[PDB]
Every structure is written in C-alpha cells, then in structure tokens.
Amino acid sequence: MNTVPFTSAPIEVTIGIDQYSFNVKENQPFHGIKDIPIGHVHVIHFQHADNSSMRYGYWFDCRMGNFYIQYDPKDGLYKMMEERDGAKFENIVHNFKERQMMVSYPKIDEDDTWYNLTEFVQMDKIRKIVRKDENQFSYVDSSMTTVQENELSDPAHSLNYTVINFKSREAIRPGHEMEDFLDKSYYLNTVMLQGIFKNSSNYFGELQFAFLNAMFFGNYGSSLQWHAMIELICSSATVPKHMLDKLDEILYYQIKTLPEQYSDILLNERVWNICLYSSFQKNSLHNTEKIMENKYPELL
Amino acid sequence: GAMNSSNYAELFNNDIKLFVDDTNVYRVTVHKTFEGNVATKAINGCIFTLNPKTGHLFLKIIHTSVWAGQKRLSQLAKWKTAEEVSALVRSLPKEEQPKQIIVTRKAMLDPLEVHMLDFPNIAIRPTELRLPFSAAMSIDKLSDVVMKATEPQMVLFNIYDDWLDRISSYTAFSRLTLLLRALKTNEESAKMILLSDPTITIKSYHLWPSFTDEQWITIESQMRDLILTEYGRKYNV
Ligand SMILES: O=C(COc1cccc(F)c1)NC1CC1
Ligand SMILES: O=C(COc1cccc(F)c1)NC1CC1
C-alpha cells in the first residue's frame with residue numbers, strides 16, 4: 001500500500017482519488033492519502049471550492065516513483081511532484097502517518113470496481129496520450145482538447161487519442177465504400193486493431209481511459225472518444241467473441257459507476273440506442289443492455 | 001449547408017454545380033405470384049444529374065441486370081447512385097468538375113460523401129426545395145431511352161433545348177420545374193397541354209415543343225392553372 005502525501009491544503013478543495021471524493025476545508029490539517037492499492041493506475045483530481053470551473057488531476061502509478069502534492073499559489077493549483085530523495089520521502093510520510101493526518105483510501109474488500117474500470121489502462125500508454133515526458137504522472141483537466149478536436153489549438157496541452165472517423169479514407173476501402181461504411185469490421189480489425197493498437201487490450205485501455213477522463217473531468221473530447229470506440233465495435237459485423245464479452249463487462253462497470261446526476265451529459269442517446277438496438281452487436285451486450293435499461297430507460 | 005429559397009440565385013452563378021436525383025434509380029412493378037403472394041419485378045431506371053445553369057443532363061441508365069442477386073435494393077440504389085456520380089466526376093476534366101453536388105434527398109448525403117472522399121473540395125449538400133425531378137420519366141424521349149436500354153448507358157441531353165438562346169438560366173430552370181411539377185401533379189393534363197396543338201412540333205434534337213415566346217407564356221399560364229387546379233380537386237377548395 002502506497003501514499004501520496006500533501007505539503008498542506010491552503011485552499012478549500014474537493015479531492016477525488018479514483019471514484020471516491022472528500023472535502024478539505026481552507027487550511028485544514030490534511031497531509032494526504034494513504035493505503036493506496038498497488039497494482040493499479042490511479043487518478044487524484046481536484047475541484048476548488050471557489051471555482052467549480054476546471055476540474056483537474058493527475059494519473060499516476062505508485063510503482064513508478066514517490067509522488068506528493070503541494071499547492072502552488074502562483075499558478076493557483078494543487079500540483080503533483082516527484083521526490084527523488086527516497087529517504088526524505090519515507091521520513092516525511094512516516095511523520096504524517098504517526099500524527100494521523102492522512103485519509104485512508106477506502107477500499108471495501110468485496111469491491112472490484114476500480115480494477116474493473118482500469119483493467120486495461122497502463123501508465124505507459126496514458127503518457128503517450130498525455131504528452132509531458134519529463135513527468136511520470138500525467139495531468140488532465142476539463143478543458144483539454146483532443147488531437148481530432150484541433151483538426152476541426154495549443155498542441156502541447158492536448159489529449160492525443162487515436163483518431164477515429166467513419167467517413168475517412170482510412171476507414172473506407174476504395175471500391176468497398178458501401179460495404180465498409182455499413183459494416184466497419186475492416187476499420188476495427190485491420191486498420192485499428194491489427195494496424196494501430198496491435199491488440200484488443202490497448203484498444204480497451206484507451207477506451208477505458210477516455211471514459212474515466214470524461215466521467216471525472218467532464219472532458220468533452222474524451223466523451224466523444226469513448227463513444228466513438230464503442231460505436232466502432234458495435235457497428236462491425238465481425239468482432240472476436242472474447243472482445244464482445246469483455247466489452248460488455250467494461251461498459252457494464254462504466255454505466256454502473258457513472259453518477260446519476262451527470263448521466264444526461266455523459267451518455268449520447270444516438271450512440272447508445274444504435275449500439276443496443278440497431279447495430280450488428282445489438283444482441284451481444286447482455287449485461288450492458290440490462291443495466292442501461294434498468295438505470296437509464298429515459299435515454300432509450 | 002442546405003439549399004432553400006433564401007439562396008435560390010446561387011444555382012445560376014458561375015460555380016459549377018450539379019443536382020442529383022435518385023428517385024428513378026430503383027423502379028419496380030409489384031404483382032401477384034401464382035401462389036397469391038406478392039413479388040416485385042424491377043424495370044430499368046436512371047440517375048438524373050443536372051447542371052441547372054447549362055441545362056446539361058447526364059442521364060445514367062440503370063439496367064435491371066445490376067440488381068441481379070442483390071439484397072436490400074432500395075439501400076443499394078443509393079450507393080449505386082453515389083458510385084456512378086463519383087465515376088462521372090472522375091471522368092470530367094478538372095475544370096469541368098462541380099464545386100458542389102446538391103442531392104434532392106437527404107438519404108443520398110452519406111452515400112455520396114463516402115464515394116467522394118477523394119474530392120474533399122467538392123461540397124455535398126441537401127436542399128429544402130421540393131423539386132419535381134422524379135417526373136423526368138414523364139418526358140417521353142427520356143422515358144424511351146431508359147426503357148429501351150439493354151445495358152448500362154450514359155446518355156447526354158440538354159433539358160432546356162435551345163431556351164438559353166432567349167432566356168436566362170433562372171427563367172429556364174423555373175420553366176423546367178413548372179413543367180415537371182405539372183407533369184407530377186397530373187401527367188395526362190400536363191401532356192395534353194403540351195401537345196394539344198399539332199402544329200407545334202418537338203424537334204428531333206429536342207425534348208420539348210418549339211414554342212414561341214408568346215406560346216410559352218400561354219403554356220406557362222396553363223401549367224400554373226393545372227397545378228392550382230389539382231390542388232383544389234385534391235383539397236376541395
Ligand atoms: O518542498 C519540498 C517538500 O517535498 C516533499 C516531499 C515529499 C512529501 C512532501 F510532503 C513534501 N521539497 C523541495 C525542496 C523544496
Ligand atoms: O467524481 C465524479 C464527479 O466528477 C465530476 C464532477 C463534475 C462534473 C463532472 F462531469 C464530473 N464522478 C466519479 C464517480 C466519482
């Protein structure tokens with residue numbers, strides 16, 4: 001179990017650590033988060049009390065270094081940093097733990113929610129989507145645009161998701177225009193899986209990361225990317241059976257974890273109705289269709 | 001974006017544009033089978049592709065053989081339309097390629113856009129006009145070449161005959177749409193109007209009769225009447 005210590009909490013802020021959220025009051029004696037499960041990526045994100053505008057945060061993996069958060073009063077945010085001096089960090093963390101100034105990552109032992117949402121998410125791939133190579137952790141916020149969004153303006157602060165576009169020469173073989181537009185299996189399996197992603201695990205990992213970015217930060221372009229990657233599978237007549245089984249699990253936990261209050265903004269009616277009711281795979285997502293229909297029948 | 005009454009003069013500027021109407025591409029007769037079931041029999045069709053400025057009509061005849069062994073023919077017809085329009089554009093010299101293609105039905109947008117991905121500078125556009133181009137097969141000489149075709153075939157026409165020698169393309173299009181609307185609302189009356197007088201002939205190289213300016217006004221008035229009429233007979237007014 002690992003720890004993300006905090007230098008101090010100088011401004012009132014709601015702090016998130018994966019699907020859990022807690023309030024820290026201005027200058028409350030808070031010094032970080034402990035007992036964080038090893039083996040998973042994690043995200044710590046913040047929404048300032050004063051400005052609910054710009055939820056921001058940091059993807060990270062405790063195995064990749066010792067990370068701490070300190071408020072920057074010039075830039076006005078909680079910044080993640082890496083402590084190179086391992087001994088100083090152990091000493092700082094032990095002092096905070098003895099004085100019990102840290103919240104405990106509150107995992108119930110029956111609960112596989114986080115694993116299920118992050119199964120295929122790897123820090124190495126996150127860092128290729130979020131380009132900031134000097135840091136082992138990755139910053140995301142609400143306003144960051146995607147590479148495709150900049151094709152339709154600051155390239156360094158972008159989310160470099162894989163571009164998917166159903167009406168593109170990449171997606172449509174000359175002389176198979178109708179075949180490939182109505183059955184995207186060529187684009188899914190040859191262009192994307194075999195060509196770009198190499199395997200379904202990388203595909204699913206980007207898909208899961210897009211969802212989490214959308215659900216946690218209200219990152220609109222991430223939301224678009226998550227929906228595009230679902231649609232690309234649902235609109236393919238030919239999909240490996242294990243990919244559909246796994247997709248149904250993935251989406252199931254995303255829909256289950258989804259807070260109810262943001263369901264209208266995070267769920268695209270057209271995509272979901274198409275995927276569940278019109279697409280080749282309309283009969284292949286039993287778990288996802290069941291939860292969707294019992295929790296958000298309004299959308300359908 | 002879409003084309004409507006606000007921007008009707010755009011049709012007659014100097015940017016090359018084509019209208020594409022696919023309503024006569026897939027045509028069937030529905031009939032009973034010996035077992036009392038119902039079946040379709042396809043008949044020859046055509047893509048109606050028309051330059052509204054010049055009057056040039058690229059009439060691509062769809063021979064029934066193109067449906068042999070195919071499924072979901074109403075859907076295939078849209079993609080077949082797009083494929084053949086895409087082929088036409090590619091055959092034209094660059095300076096003759098359209099800058100815009102306007103489709104008369106919104107269901108043609110995606111099929112055409114996909115086929116023309118190679119031409120990203122060509123705008124594919126819908127329209128809110130209810131244009132009467134489906135009545136093209138009420139023009140006897142167009143109907144004749146479609147029904148006689150034994151193979152796929154492109155036939156070129158000028159749907160304005162020689163009108164542009166005397167009137168503008170705005171007026172030529174308005175005449176054409178009036179004639180086609182009339183034929184669509186009541187073909188027999190429309191055709192009676194056009195051919196009642198035996199002394200006004202259709203030249204071998206034309207589609208419509210050789211009316212003088214004065215005769216065209218009478219004709220135009222008679223077709224307006226027909227369309228207001230049938231609109232009564234329809235709505236009892
Ligand atoms: O400011 C700090 C404090 O660095 C840490 C490291 C670990 C946990 C922590 F709460 C703070 N270091 C550099 C010299 C200025
Ligand atoms: O923490 C949040 C809420 O995060 C937000 C906050 C504000 C707008 C928004 F779209 C999402 N959801 C996951 C389950 C814990």
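Along the chain as shown, the residues are counted starting at 1.
Technique stated in the header: X-ray crystallography, 1.7 Å.
Note that Cβ sites are derived from N, Cα and C of the backbone, with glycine treated the same way.
The following features are taken from Swiss-Prot:
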- B:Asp21 to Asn (Swiss-Prot position 1853): Reduced growth at 30 degrees Celsius. Strongly reduced growth at 16 degrees Celsius (MUTAGEN)
- B:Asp22 to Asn (Swiss-Prot position 1854): Reduced growth at 30 degrees Celsius. Strongly reduced growth at 16 degrees Celsius (MUTAGEN)
- B:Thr23 to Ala (Swiss-Prot position 1855): Reduced growth at 30 degrees Celsius. Strongly reduced growth at 16 degrees Celsius (MUTAGEN)
- B:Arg105 to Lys (Swiss-Prot position 1937): Severely impaired growth. Reduced growth at 30 degrees Celsius. Strongly reduced growth at 16 degrees Celsius (MUTAGEN)
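Here the CA atom of B:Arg105 (mutagenesis position) lies 8 Å from the CA atom of B:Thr23 (mutagenesis position). Taking Cβ-Cβ distances under 8 Å and a sequence gap of 6 or more within the same chain, the neighbours of B:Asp21 (mutagenesis position) are B:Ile47, B:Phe48, B:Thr49, B:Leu50, B:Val103, B:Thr104, B:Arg105, B:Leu131, B:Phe133, B:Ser134, B:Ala136. Non-local neighbourhood of B:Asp22 (mutagenesis position): B:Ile47, B:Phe48, B:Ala77, B:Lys78, B:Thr81, B:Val103, B:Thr104, B:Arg105, B:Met108, each in the same chain, at least six residues away, with C-beta under 8 Å from its C-beta. Using a 10 Å radius centred on the Cβ of B:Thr23 (mutagenesis position) and all shown protein chains, the other Cβ atoms total 21.
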